[PDB]
Amino acid sequence: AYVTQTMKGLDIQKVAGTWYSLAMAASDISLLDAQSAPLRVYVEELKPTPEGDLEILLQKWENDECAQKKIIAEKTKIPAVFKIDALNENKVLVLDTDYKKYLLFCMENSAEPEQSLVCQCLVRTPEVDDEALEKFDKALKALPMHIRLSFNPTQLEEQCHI
């Protein structure tokens, strides 16, 4: 069995500083509603707090702007579930990350958000390569996303559009 959750001992501290969004996708277009969607962001850099939580900032596509999203993520003691409590977020589930090479986690916020669950697999892979994508076919792609998004690694080396 190749696990199927967050890994136990999945310490977000193990994924700190790089996140490439090979793809971000949503289970229901509602978490993905909008040409750019609110929870459809690619990650530029993670800044793990001194060790209590992991504070990671990312880039967001706006018709013309670069909006930025806040991820404050603590599962309790802080391993892989986090409430980020900004932009309709309150709980994040990281199913994988640097424990395999890729990361799997979506944002959503408990009130009636499970129809808000949009997983994001951040990359680092042994290449900024669809490696997370094939593994997406399985990671977050392993599922039947209803709005699904994936970009190439070539631009992943650039922030926003510039």
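One-based numbering along the chain as shown.
How was it done? The header gives solution NMR.
Any Cβ shown, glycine's included, is placed from N, Cα and C.
Listed features, source Swiss-Prot:
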VARIANT   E45 to Q (Swiss-Prot position 61)  In variant D
VARIANT   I56 to L (Swiss-Prot position 72)  In variant W
VARIANT   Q59 to H (Swiss-Prot position 75)  In variant C; found only in the Jersey breed
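With the fewest other Cβ atoms inside 10 Å of its Cβ, the least crowded of the variant positions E45, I56, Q59 in this structure is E45. In the three-state DSSP scheme, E45 (variant position) falls into the strand class.
Here the Cα atom of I56 (variant position) is found 6 Å from that of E45 (variant position). Counting only the Cα atoms, the space from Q59 (variant position) to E45 (variant position) is about 9 angstrom.
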